[PDB]
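Trainee: The structure is given below, and queries will be raised subsequently.
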Amino acid sequence: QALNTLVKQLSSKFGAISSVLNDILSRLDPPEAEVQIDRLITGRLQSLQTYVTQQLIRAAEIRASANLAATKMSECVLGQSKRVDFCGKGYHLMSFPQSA
Amino acid sequence: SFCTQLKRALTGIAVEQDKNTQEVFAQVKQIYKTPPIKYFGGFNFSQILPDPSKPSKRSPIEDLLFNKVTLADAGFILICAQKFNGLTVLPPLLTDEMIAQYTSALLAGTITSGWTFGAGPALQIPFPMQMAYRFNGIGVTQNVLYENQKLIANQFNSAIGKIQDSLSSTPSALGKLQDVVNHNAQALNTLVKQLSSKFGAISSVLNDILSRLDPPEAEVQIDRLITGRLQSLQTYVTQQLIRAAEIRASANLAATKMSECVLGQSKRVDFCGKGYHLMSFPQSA
Amino acid sequence: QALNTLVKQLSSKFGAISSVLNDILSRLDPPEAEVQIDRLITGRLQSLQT
Amino acid sequence: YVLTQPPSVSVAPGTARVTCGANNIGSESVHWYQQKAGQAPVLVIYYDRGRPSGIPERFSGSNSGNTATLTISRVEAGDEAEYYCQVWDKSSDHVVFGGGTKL
Amino acid sequence: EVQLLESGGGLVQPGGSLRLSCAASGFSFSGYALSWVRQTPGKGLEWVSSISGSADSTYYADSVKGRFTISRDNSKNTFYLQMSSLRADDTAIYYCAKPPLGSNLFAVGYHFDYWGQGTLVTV
Amino acid sequence: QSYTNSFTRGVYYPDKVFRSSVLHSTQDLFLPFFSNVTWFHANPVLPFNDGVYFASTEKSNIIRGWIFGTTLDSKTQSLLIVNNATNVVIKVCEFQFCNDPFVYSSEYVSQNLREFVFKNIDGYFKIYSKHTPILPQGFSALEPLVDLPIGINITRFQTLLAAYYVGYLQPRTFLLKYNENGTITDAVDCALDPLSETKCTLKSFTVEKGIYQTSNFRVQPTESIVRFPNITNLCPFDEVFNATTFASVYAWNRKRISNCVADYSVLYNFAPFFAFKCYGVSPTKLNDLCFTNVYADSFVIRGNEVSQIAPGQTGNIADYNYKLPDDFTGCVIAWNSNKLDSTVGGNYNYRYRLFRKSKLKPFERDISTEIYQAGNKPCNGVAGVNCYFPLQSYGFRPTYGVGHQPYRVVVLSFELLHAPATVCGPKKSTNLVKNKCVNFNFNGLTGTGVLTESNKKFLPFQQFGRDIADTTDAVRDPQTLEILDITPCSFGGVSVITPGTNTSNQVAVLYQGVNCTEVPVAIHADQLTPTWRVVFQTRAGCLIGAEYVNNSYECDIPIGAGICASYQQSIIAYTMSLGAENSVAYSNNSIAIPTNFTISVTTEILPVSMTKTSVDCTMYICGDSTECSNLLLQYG
Amino acid sequence: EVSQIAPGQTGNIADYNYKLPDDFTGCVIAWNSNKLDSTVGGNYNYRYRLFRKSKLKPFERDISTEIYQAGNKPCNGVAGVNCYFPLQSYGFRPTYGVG
Amino acid sequence: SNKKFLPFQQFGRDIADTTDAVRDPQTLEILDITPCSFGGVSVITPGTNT
Ligand SMILES: *[C@@H]1O[C@H](CO[C@@H]2O[C@@H](C)[C@@H](O)[C@@H](O)[C@@H]2O)[C@@H](O[C@@H]2O[C@H](CO)[C@@H](O[C@@H]3O[C@H](CO)[C@@H](O)[C@H](O)[C@@H]3O)[C@H](O)[C@H]2NC(C)=O)[C@H](O)[C@H]1NC(C)=O
Ligand SMILES: *[C@@H]1O[C@H](CO)[C@@H](O[C@@H]2O[C@H](CO)[C@@H](O)[C@H](O)[C@H]2NC(C)=O)[C@H](O)[C@H]1NC(C)=O
Ligand SMILES: *[C@@H]1O[C@H](CO)[C@@H](O[C@@H]2O[C@H](CO)[C@@H](O)[C@H](O)[C@H]2NC(C)=O)[C@H](O)[C@H]1NC(C)=O
Ligand SMILES: *[C@@H]1O[C@H](CO)[C@@H](O)[C@H](O)[C@H]1NC(C)=O
Ligand SMILES: *[C@@H]1O[C@H](CO)[C@@H](O)[C@H](O)[C@H]1NC(C)=O
Ligand SMILES: *[C@@H]1O[C@H](CO)[C@@H](O)[C@H](O)[C@H]1NC(C)=O
Ligand SMILES: *[C@@H]1O[C@H](CO)[C@@H](O)[C@H](O)[C@H]1NC(C)=O
Ligand SMILES: *[C@@H]1O[C@H](CO)[C@@H](O)[C@H](O)[C@H]1NC(C)=O
Ligand SMILES: *[C@@H]1O[C@H](CO)[C@@H](O)[C@H](O)[C@H]1NC(C)=O
């Protein structure tokens, strides 16, 4: 969905006459074309900035989840855990990993 | 779709809040009840057990904690300015009454069954025997407890009273929750205040621009204002996402502590107190 | 590296005639200077935000 | 435009309610006048809830949906009079008065 | 204080003519759109006519259209209702009504804040 | 004449663009879904409000064409479409039509269910058509048939001969679905009902179970009010523009204008200036605004100095004669006055200051004629070497060029609304409507909201109050001088609760943070948005369409504040149950020891990694554009 | 009035004679024609609409010559008080200014 | 192009609102437009010190 939104953001005008750079370059002289292209560049750079920020936040969450998964692999698969509810509901006997 | 993304992120944060609350508090599927006779071998539990006299059915400690933290907005039916400008607060899915009921169920389970109800069916057990059990877990024989049961009960009651007094008298004891509430309120107030900025336009009011300028120049000024306000919303949403990640980490830690210190006895050092962990009692905030 | 990138971002024009505020103030009248300075301010504020 | 009012209303002294009914009356400004026996009408409510200075706080107004309500809380002996609702028909430029309610 | 005084009411034969005069004081006469409102004894109020402050527009009810004519003299702070071909149903108490400031225009928010003593007209 | 339901008929391709396997939304004149369509059986003329949808079902060649126009008479142009067995003729003429044609007694020329759509917009008459063998409940799109560039004014129309269906298009937002063939196979009317609004918001034709925030309801204004100071005098702008002679720029003449009604549109008649030059305001909107005071500064300069009358300018005129502030708000009007201010031999009456010790502050005048000391030797009040007279004469001559010809300049300085306004436009005031959501205009301050009597203790010099967001929340009426609070009209977010389109089409509507008695019950689409209309009260708001029950179940769809919704034939709302009731049999000497055990295997799923994404800026931002790449290189 | 031939403009020419859309795409070419359209004594062949009930939509033409009712009294098709002819003549003269 | 363009249609647009199919103004046949061959390039080095 993030990739699809990033693609869809290319259809936005961001206040320019058109969302297509070729249309601006063919309809306007280099000064006005530069103005419109600057507006489009600002919009698309903002879109990329937002995508990268959300990707960084999601990557931090995924890294926390992966650290938890590594801890569970070390403490429930490689050994027997006395911690309550860490490796199941009842008293932990063992654990088996499966790739996803 | 910038605003679609902003709304999606805010909805995700709102859902994650209820998810965190459910993870922390909804740990048991049975609403256990304390026996009518409030005797547990001399161990007083009145300061942590729910009070039937209060309409909220909250314990004195929970009532004091509720009074100690003031909420800027509970989400029920500066705040007027936030509402008029499109900023609203959604109420949490679980009410304070339901969280208090979950806490009381956990208290009843850990008092009447020890750690058994956390690993399966609740098995009744006398409380002094359970405390002897926890003495065994920290490496102390049962006789040490059974020959000093009255002293242990008196020390526990005195410690509970001291905890209540300290929470009642400390000027800043609930600082974390108050800081969270203040951060949210300050973020909303800053978002409201950002509407007074011109962002290089002739005026910060759209009506003034529309009444003073023709549609082309009005469009230019409105584009500048829109860029400024969109940047403000972007910054607010990013900071809210970061704060939500921090709160989710804190809630995961709280759920782990509820599982390992309340539903059982933890051998981990400093995880559930300073000394050798005997038990833990949750209280809603 | 973050600090060095923040420093290096001051050399960008961000669509303005120059990356130096003094050059804009000395080459342009206050209206056009305000336009160019607004562009520079937007660019540098975005850099600080990032 | 036609304004509909009950012919009369009765209530115990010391909660009187008068209703003015019309189609889409919620979008129209309704004004309430009080007229005693042999006396000129006196404006008691304007703009559906506006109370002029000197009028007792017993009188209150509302206007919603398809009805406008004039409420007199703790009705006294001197409050017994004829109450009229009045609007200004936009479609015809006519000042339309209510039927009249006596209590 | 604002003061309105009616005069001219009396007895008239059916199908005849009559003129009512209302004198005003205490407010800027040229800026208010004044009204004539009649009430039949035992019945409810009924708006009769209205005239604007500049006397450039007159408004009449459908029941009295053509029969009645409203006019005003701003130099004299008075305004008149000249009726002709009076029917038997025209017997009523007539009041000259003034709107408050802020609602002095014959428009959506038009209403009355002061009422005159009124004059009885019998046909 | 009968009435019937249009079902999901009335759909055409809104552009010439090929689209496939896509969900595209748009806004156009569309026939509403399930619309009150009039079924005529065959003769007054029918109207043409925002287009027409026409449908025919007759097996015989009975309906021959159509007539469009406004009055169907030779005073105006009328458009006639006729068909026969081999050709179709379109014509535009001032026909004198008969009142029951079947055609006329006396430009443009163009050569099973049957649906047509006629639109008249942008100077184009677009006809879309479709033929579908067997109104049917099926879905079919109308392909464009013809586009007439006639640009004719159309308000009424009639058929030309026998039953036919007529519907009227409305401005609607539609979500169309394009299949692999590129043919519109399904559509959603975004304003039909809450479910369709949810579908449009989610950009999908299928909705999963849950609660979705679609939009926000907002009460629309009922009236428009205008409040202006009671001013009848006309501003004496003729005394400024039509002056016989103008002052010198060194002694520019200032005229105060207040307590009058200003009609700037007549200014063009006073002087033959080509155009205005306004800063911070447009000449178009000057008649719609109020000002505390107006200042008319009149002088005469050279043509090449006209550019110096502007904010931020320097030079002789700007530095030493007439300076405008950087934040100047007003207009500058300069026109050539060669025929009036130039004489043969030189007009030396007009002078400008050439030397001064310091630059003038904005709106400062210097009429001193003291000798300027250019050097260090004092002049002692005597002109000579390094001591010149500060004023230099223009010496205008008719033979000079346009840059040297005299120009008369009038600068209008406007004071924005901070004090009571004294200069206003020709706008007429209305009554002060209170306690209703209206559009208000107070001395040019335009807004929408409810005006109520204010208890705020305004000081006599204060005219309006501002809130935290720097927006006007209280205002003083310019005529009654009373304080009014401005409150935004009733509004609030709306959530749609659905069990999923795969289960049922029934939905519930939650007005968030809104008292159940405050839910709008407007019967007109113009008084409330959205146009669709649909009872329990929760701390989360007002829930409509769900039946509250006393039973407790697990939370299916979280409404909030302990309230959840579920589908059980109908949507029900309830208080979620925390869990099963239990009670441990505690005792002084009782224990429970397990006699069995169960080996339980549970599953825990933990994400480890996400998708690794690489983005190339040059392609995304520019995409093989050298100019865009060069411009992007400036962003660091 | 040349400035009135532009998107977003109001005024007599824009409101009642010739209106351009806000999203107008095209060009406007205006040149002085004093030597061709001005005569001594006044060229009264060129007229513009001065009064109209409502503002024109973009690319709309109104050639009606009916009497405009400024006030509330009907004109009955006769020009007089508060009832003026909708078209006013320019009366161009060579001695006029560039505006 | 194999796209079934309707007679009134002259070009087709993709998700990014860019022209991906066009009708030739003279031959009236439909043509698909595909961006020219491209792709990212990575450089693997053991280090300049080696
Ligand atoms: C709006 O104001 C006009 C003009 O009034 C003038 O300007 C105001 C801003 C104030 O400064 C006024 O004091 C000032 O006169 C009002 O119309 C005018 O009303 C006054 C009554 O207050 C009339 O004066 C009277 O005129 C007659 C002659 O006909 C004398 O007999 C009286 O002695 C007295 O001077 C005046 O004629 C009248 N002018 C016009 C053109 O109608 C107007 O009433 C006011 N509107 C409201 C709603 O108050
Ligand atoms: C357990 O503790 C509570 C309070 O901490 C005791 O209740 C107190 O009882 C005394 C004497 O009966 C009263 O004077 C106090 O006011 C009570 N305090 C409160 C807060 O209600 C209770 O007695 C203790 N339990 C036992 C079994 O002794
Ligand atoms: C303890 O529980 C187990 C359940 O796993 C019991 O085993 C079942 O016993 C019943 C009755 O004999 C059999 O019908 C089932 O087939 C057994 N299940 C399995 C999986 O073997 C066991 O009998 C119980 N033991 C005691 C002492 O109560
Ligand atoms: C359609 O419109 C007619 C005419 O206003 C009305 O009588 C009828 O109730 C409407 N609805 C239906 C479903 O026919
Ligand atoms: C159809 O109309 C056209 C145009 O008037 C005419 O030329 C043609 O002969 C007609 N055909 C028939 C079959 O009537
Ligand atoms: C698309 O067109 C093909 C013809 O090549 C046809 O067979 C197919 O059924 C069409 N798809 C749909 C969904 O109708
Ligand atoms: C200026 O005033 C003179 C008389 O003083 C008058 O004839 C002339 O028409 C006025 N100018 C304009 C443009 O109306
Ligand atoms: C809604 O309004 C009623 C009366 O106006 C009030 O009693 C009730 O408390 C309000 N609802 C809520 C949830 O407060
Ligand atoms: C348990 O002990 C307490 C204190 O000795 C006493 O109150 C209670 O009655 C005893 N018995 C039971 C069955 O609870």
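Just so it is clear, chain B uses Swiss-Prot numbers, and the residues here are 758-834, 849-1056, in order.
The backbone N, Cα and C atoms fix where each Cβ goes, and this holds for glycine too.
Sharing the feature lines straight out of Swiss-Prot:
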VARIANT   B:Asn856 to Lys  In strain: Omicron/BA.1
VARIANT   B:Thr859 to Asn  In strain: Lambda/C.37
VARIANT   B:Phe888 to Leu  In strain: Eta/B.1.525
VARIANT   B:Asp950 to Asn  In strain: Delta/B.1.617.2, Mu/B.1.621
VARIANT   B:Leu981 to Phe  In strain: Omicron/BA.1
VARIANT   B:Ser982 to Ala  In strain: Alpha/B.1.1.7
VARIANT   B:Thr1027 to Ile  In strain: Gamma/P.1
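Please situate the listed features within the shown structure.
Mentor: Long-range Cβ proximity for B:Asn856 (variant position), meaning a same-chain Cβ under 8 A and a gap of 6 or more residues, is found for B:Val963, B:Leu966. Annotation note: B:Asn856 (variant position) sits in a coil segment as assigned by DSSP.
For B:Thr859 (variant position), the same-chain residues 6+ apart in sequence whose C-beta sits under 8 angstroms from its C-beta are B:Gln853.
A sphere of 10 angstroms centred on the C-beta of B:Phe888 (variant position) encloses 23 other C-beta atoms.
Spatially close to B:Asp950 (variant position) yet at least six residues away along the chain is no residue at all, judged by Cβ distances under 8 angstroms.
Under the DSSP three-state reduction, B:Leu981 (variant position) is assigned to helix. A sphere of 10 angstroms centred on the C-beta of B:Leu981 (variant position) encloses 18 other C-beta atoms.
Listed in sequence order, there are no same-chain residues at least 6 apart in sequence whose CB falls under 8 Å from the CB of B:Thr1027 (variant position).
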Trainee: Anything from the variant positions B:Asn856, B:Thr859, B:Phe888, B:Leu981, B:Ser982, B:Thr1027 with its Cβ under 6 A from ligand 7? List those in sequence order.
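Mentor: Near ligand 7: none of them.
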Trainee: Taking the Cβ of B:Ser982 (variant position) as the centre, count every other Cβ atom within 10 Å, in any protein chain shown.
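Mentor: Around the Cβ of B:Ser982 (variant position), 19 other Cβ atoms lie within 10 Å.
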Trainee: Check each of B:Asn856, B:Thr859, B:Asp950 (the variant positions) against chain F and write down, in sequence order, those whose C-beta lies under 8 A from a C-beta there; write 'none' if there are none.
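Mentor: Near chain F - Cβ to Cβ under 8 Å - we find B:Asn856, B:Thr859.
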Trainee: Quick check for the class: what is the C-alpha distance, in angstrom and rounded, between B:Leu981 (variant position) and B:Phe888 (variant position)?
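Mentor: Approximately 67 Å lies between the Cα of B:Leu981 (variant position) and that of B:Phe888 (variant position).
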Trainee: How big is the gap, in Å, between the Cα of B:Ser982 (variant position) and that of B:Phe888 (variant position), rounded to a whole number?
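Mentor: Each residue's Cα considered, B:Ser982 (variant position) and B:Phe888 (variant position) end up 70 Å apart.
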